[PDB]
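Inspection log for the structure reproduced underneath, given as structure tokens.
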Amino acid sequence: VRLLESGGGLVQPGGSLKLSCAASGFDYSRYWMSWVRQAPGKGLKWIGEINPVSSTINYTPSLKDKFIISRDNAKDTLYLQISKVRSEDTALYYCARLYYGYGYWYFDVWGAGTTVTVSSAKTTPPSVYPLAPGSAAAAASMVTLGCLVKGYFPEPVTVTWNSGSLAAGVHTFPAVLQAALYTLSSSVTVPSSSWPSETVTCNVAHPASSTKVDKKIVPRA
Amino acid sequence: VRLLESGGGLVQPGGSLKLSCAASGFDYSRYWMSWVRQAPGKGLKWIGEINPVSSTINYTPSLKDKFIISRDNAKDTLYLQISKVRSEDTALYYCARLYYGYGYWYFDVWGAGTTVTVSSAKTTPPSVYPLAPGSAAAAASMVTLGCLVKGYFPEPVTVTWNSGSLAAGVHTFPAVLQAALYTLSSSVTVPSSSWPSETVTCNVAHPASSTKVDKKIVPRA
Amino acid sequence: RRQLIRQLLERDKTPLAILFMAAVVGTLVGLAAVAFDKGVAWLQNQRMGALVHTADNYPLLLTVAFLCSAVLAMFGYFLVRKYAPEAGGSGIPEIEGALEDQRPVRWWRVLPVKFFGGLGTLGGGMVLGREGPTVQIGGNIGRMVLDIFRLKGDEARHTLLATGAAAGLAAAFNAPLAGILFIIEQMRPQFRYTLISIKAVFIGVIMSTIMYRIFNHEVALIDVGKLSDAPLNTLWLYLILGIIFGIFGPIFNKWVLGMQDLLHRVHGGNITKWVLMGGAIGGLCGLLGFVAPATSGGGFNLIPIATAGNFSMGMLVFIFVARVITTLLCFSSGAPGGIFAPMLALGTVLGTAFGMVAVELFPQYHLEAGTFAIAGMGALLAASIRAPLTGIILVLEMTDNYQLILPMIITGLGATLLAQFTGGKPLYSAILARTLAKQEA
Amino acid sequence: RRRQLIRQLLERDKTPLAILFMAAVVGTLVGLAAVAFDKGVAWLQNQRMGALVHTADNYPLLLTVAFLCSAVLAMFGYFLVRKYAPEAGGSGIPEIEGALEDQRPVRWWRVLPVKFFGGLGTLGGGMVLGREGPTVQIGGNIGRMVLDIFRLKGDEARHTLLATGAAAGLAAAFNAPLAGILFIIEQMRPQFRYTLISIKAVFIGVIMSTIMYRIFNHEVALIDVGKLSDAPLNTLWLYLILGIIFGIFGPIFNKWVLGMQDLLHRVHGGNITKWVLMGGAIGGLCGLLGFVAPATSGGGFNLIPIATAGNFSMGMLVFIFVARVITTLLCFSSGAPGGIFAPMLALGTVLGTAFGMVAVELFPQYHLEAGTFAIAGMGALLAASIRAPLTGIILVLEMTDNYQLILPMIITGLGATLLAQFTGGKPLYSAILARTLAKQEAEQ
Amino acid sequence: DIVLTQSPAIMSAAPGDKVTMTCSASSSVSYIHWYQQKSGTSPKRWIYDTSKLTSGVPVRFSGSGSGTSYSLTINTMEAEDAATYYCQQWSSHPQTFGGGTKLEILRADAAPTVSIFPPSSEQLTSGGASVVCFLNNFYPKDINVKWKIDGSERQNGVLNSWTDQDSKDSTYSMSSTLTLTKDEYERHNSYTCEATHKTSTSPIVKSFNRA
Amino acid sequence: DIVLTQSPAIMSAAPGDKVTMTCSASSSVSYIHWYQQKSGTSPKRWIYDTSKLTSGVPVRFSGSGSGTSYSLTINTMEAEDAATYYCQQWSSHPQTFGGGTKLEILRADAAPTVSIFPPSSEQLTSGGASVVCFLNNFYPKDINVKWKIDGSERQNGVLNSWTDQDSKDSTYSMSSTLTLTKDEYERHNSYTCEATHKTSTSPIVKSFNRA
């Protein structure tokens, strides 16, 4: 059972965008699907629900076509068409499978979410730089490495180490905005016995420009 | 309800290939699925069948691993693997939906069909030659033109006159094989005033070898 | 005490002769129920065939729809009035009395009358079901083979009468269990013990079901598909609908009974003032089966459409009151044909209506109106005819929506409860009470 | 006698408001109790499987504590029966049947605490007994209790609140309302005279106890096999054949279940302590088997889904069948508190499946799913041993939700009851009532 | 296993005819199915379980028989009935189709329209010569082609190709192509294409001369 | 709609502590649900219908209440519970959410592990020159960064960023991004990184020499 939504990203104020949410692992019918958004660093707000047969669709106090919720029972896919996009609509958008307990409905399985930023700026593929220790580092028990990621728009990005086989020992610092662009780094920590003797790569990935960068950590000669 | 089988074509004797069948228009589960092949200019023969849960698969009295019929209810698709191919396997392949009336089953809905050709000879493009009436011909009411497409393998070829907009009086005969190459002859019959004052072009296509030819039929002066 | 020990060791010992005959009863009933079912459709097809040829001139088609349905009704009423008066109306009242040994089972008369008579009334597109005819013809068929084979005894008599009418309902709705459950809820002499062998009823019901499945396989009478479930906090809405059906259950009885009286004045027992009023009603149904067919006909054709919530609130209310009217006219006029089926249709339209009211009243229960339609479908059977268990198991057999079992049962019971505390009576026993008390008066 | 019927027809379906309100309070209690008992039993199965984890090392030490925990819990069970209510042993469905014939006492003050806490032990040790027995009996006694505490006078109020009790009993035991109702108007009713059982009253009780079970066991079904394949008409005869096989076996099980009672009556000979010790002996064996191959032990609801999917092999099924016959016998016939109803479904499923498989390879052209035959055969052993086919068919249908299999179910079910008749077999629940009633007339 | 054998292989009947095609089994069968196949398209379910007409089939069709013999029946046959009919059982495993029955439109005889051709100048720019001879639109299909080089018979390098009955006239076409190597072709002059049909006793001669 | 608000805005407790947060309702409600959201996860249906637990929630969690005040209670808290817990209802439409109780964890002292990083040679040929300094795994979040370029203190262009409390140890980590140009960076030699923390009275330092 997995909800994997996408389609969000960069749009110019007052415009419109379509949000896709694909599903697999459960009969897509039977279930009412819902949309719930979360603005950066704040709380959770309901958008709208949709029954299985698309024949009862309620929204929250919006307006005309402020939100448009549709589905495709054959595709197993949920849609959200947002119209006339203002800066409040800048949020994360979850699609949620709706179910009940005794009979007051909850939100059962939440997706991972896509980000919708409302700015006039330009889609910027990030730059990745291998921050290795200097030729004057006395490499003790464990040697701490990482890579730098600067100049990208909009949000977000995903840092993994060796496609994920290195989960433990990694911190990925929240993106700080600087002059209409974002910048973050991520620090792996590994044994000194593990490096330079082995492949250490960072798999930076930006979903808005579709780009990915696999920079390998070469020790300074 | 549409059954769309793909994955056919040419294979060299003793090789193998995985035929596919993509289903659209009905809950693909609940249904038994089957493969029926038709030897060009011969009978219909049953290959195998599979039930939804894939827990019963049946093949025709045939050898120890000649067919590997398997399905994936997730993609809504029926697969057939034919191994150690030989000239007998050369035929047109139908995936079929299975249903019943009283309880004696029938092949319910059939798909388009993929031609598998089993032979060692190589994929060779076709030569096109215009067929104008000679320096002795006495044009009556109607006049006969045509163009010969010869020396190609494997099937098919698509011969359309003027991009189809002269589909009256056409005879694109079936091709013949000699020393492992094909040869066919299309012919459109047009009025005595229709030709040669107007332009009659024959368009040939042989996709197996990226061939797309337009051969103009000018008179024999 | 010593008797019971002898009884328990000798329980469920139906003699093989009865069981073999039960099997031959059903087989016949089914075949006939199939034959009757085919004929009725054939004539609806012939009538719709004549409308095609007179498709131009607008008032010409409205007239031939009337005259085809009038003539076919006129043929029906006459076949009843002239050769078997007991075969009018449903006939389910009749077979009930036959089980109490207070009515004659004149098969030689009813079989041909009900069959060919019903064929007229039903096939003209009147608001009558198949049950009436098939249930009656059912018991009569079962009686016939008791006579032809001269089977002696109480057990042989009540059993081959019961299974007959059981296999009758069974083939009427493709609903085996509904048949069996009808017999052990309504048909059985309710006040004394009877020699109805339940095992024998099965065998008959089995056969006639198979007989129907041979001819009508792969096509269901009602197709609604699988609906949404009903959460627990919703159940009270189904009790409320039960109550509403409870108070209306008797109120329909009073009218169906009273309309029999008021229509008895139009003819006064006279054959020709009856038949000519019979074509008058019949023609109106064949006319309505063109101007707004949802007010006419068997009604099985709107149930799927109503349950999907395809009708508007206005539309439903119209289709309800109009059907009330036409249901009354056709059954109360004592035309051959059941009120069973039209009561399902009536209940669906009411259920749906209640569902929609509930839909916008309680958006938080995430309601599907079609659930309430299914709860209410068999509710009018539970309140007017007061056979709730048969109604519930009938609906379940045609809608295949088990997950809606609790709301169904709750609405169903809510109907039977409030149909009691407003003085209402089992409509099929009420007609038996009337036909038996107009024989001693 | 014509003028009486007209007075009767107009006065039909007239149950007094007092009976109906009481029917409602009967069900409510029965359900809660059936929930309480259902919960208690599960907790003990959990506690027992909680000890097996503490002693997961040393192999013979585990096999010992699985026996001793199940032995002591059975020992507790048999004793509570033998010392405080002898009527509460076995099923108790025979007992409630006699109570409706007015030939038995309904000693609720005794049975309730005995059947509840006694059964809790025997079921919780993982013996081959259902919940029905306990909950059906407890059911009737609950309904009797409120007839006594509220002092309701009459024939109607006594039979009805005894019937609905037992009805809402089965209804909460299987989450199967209709099955409860249909059980009462096929089996439970005094089958030879007319009775004042208000069918409308039975409903309200059954409605309540179902709701009461649905409050606690929502969203989790007892049996989930999912929607199966349909059965085409040319297949039906194979269900008839299965009926007939179930038909001849139906009585053959009865003779064993009855005879096994006699053969176990010699081990203890009516003695309290030679019984309890034999009770722990059978109990421990089940707790042992509930580890070495648990398909032989336990309630049985756990293998039904697995057997229907055709996940067992032909060999395994035969083993599961014969071993369960053995363990079903030992636990029920030993007069332990607990019903034979559920284990009969399990036994029928395993047989149905086995037949299905034989049919699958013999008739590849019918495109058979063995799971269909399992479902047809599920309620067949009820239709041939207990001889309540309509109850069995609507019971299965309520748990399997496979209406498309209605004809093969009925046909197998009927085939079971017809061949169960012409082989001299007897309704198992009436046969025990006839034995218990004629064992009272024979020591006088 | 079962061997279905359709008794009339190919056959012709005019629009509005009583057409009856047998399907004889090897052993004992029940409730077979019929399949219609128009040329260049997929088999479709036609008649099933011995006799039942499918949602779409014109009522002119029918079928009966049992056991060892079966048959399809088209009362008032039409244009859109000319195709191939395959009887198929699945009463005994494994299922078997029949050899097939090809129904064709019988029409008023037609004399062929002969066109003979000199190889393109481009084919000879490659050492090859092909002499196409066309025979278009004729009934029936029984035709004997022959070639004459310098007024003499030839049996080498001749490739004949008939067609399936056409849709917009229900006739037959046939192409005969004589392949020659440039050097072998050029040492001759008179190339004739004789067609021997049923429509005339003396043949339709058609030729050309290199000079 | 119904406006809910949650008791503590941010609460902090050490594992072992009995911990209760509250969901307060503008009107009356019934059977409210609780949601969990650990740092940068999507919320997980945690508690529902006032007190039911979702399958796979440590049985230390509980729910209770009615009408105006509903709560959630972690009996003997554990550090793997650090999350912003949301309450939500649907007794009245439209469903509405709470504000959140961002639960924090109290644990012993954890000293930071400093890592200084010299701008990459890819970066040097791109104009930029970000000298990055990691501070990983410390408690509490009270920390102070410092930058001495050739002993001279700098404060222009340093961008700090912290992580949330770690889900299994409970330790924050901090990144420090000093930004310069190719000329500006190469016109020095010794870049230091000063980290003063609760764990040491005397600052923890890290530097690198360009030459």
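Residue numbering for chain C follows Swiss-Prot; the residues present correspond to positions 18-458, in that order.
Header says: X-ray crystallography, 4.0 Å.
Cβ atoms are placed via backbone N, Cα and C, with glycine included.
For C:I356 (chloride binding site), applying a Cβ distance below 8 Å and a minimum sequence separation of six or more within one chain yields C:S107, C:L145, C:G146, C:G149, C:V273, C:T344, C:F348, C:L444. In the three-state DSSP classification, C:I356 (chloride binding site) falls within coil. Annotated chloride binding site per Swiss-Prot: C:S107, C:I356, C:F357, C:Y445, in sequence order.
Under the heading of mutagenesis, Swiss-Prot lists C:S107 to A and annotates it as follows: Uncouples chloride transport from proton transport. A coil conformation is recorded for C:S107 (mutagenesis position) in the three-state DSSP classification, outside any helix or strand.
Sequence-distant contacts (6 or more apart, same chain, Cβ under 8 Å) of C:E148 (mutagenesis position) comprise C:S107, C:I109, C:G185, C:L186, C:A189, C:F190, C:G355, C:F357, C:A358. Here the residue is the original one, while Swiss-Prot reports the published mutagenesis C:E148 to A or Q with the comment Abolishes proton transport, but permits the transit of chloride ions. Abolishes gating, permitting continuous rapid transit of chloride ions; when associated with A-445.
One mutagenesis experiment named in Swiss-Prot is C:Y445 to L, and its note says Alters stoichiometry of proton/chloride exchange. In this structure, C:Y445 (mutagenesis position) is part of a helix by DSSP.
C:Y445 to A appears in Swiss-Prot as a published mutagenesis result, with the remark: Abolishes gating, permitting continuous rapid transit of chloride ions; when associated with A-148. Within 10 Å of the C-beta of C:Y445 (mutagenesis position) there are 23 other C-beta atoms, taking all protein chains into account.
Annotation of the published mutagenesis C:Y445 to F or W in Swiss-Prot: No effect; the original residue is retained in the structure shown.
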Residue, out of the recorded positions C:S107, C:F357, whose Cβ gathers the largest set of other Cβ atoms within 10 Å: C:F357
Extra residues within 8 Å (Cβ to Cβ centroid of C:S107, C:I356, C:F357, C:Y445), chloride: C:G106, C:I109, C:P110, C:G146, C:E148, C:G149, C:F348, C:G355, C:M360, C:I402, C:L444
Chloride binding residues C:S107, C:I356, C:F357, C:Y445: largest Cα-Cα distance, in Å and rounded to whole number: 10
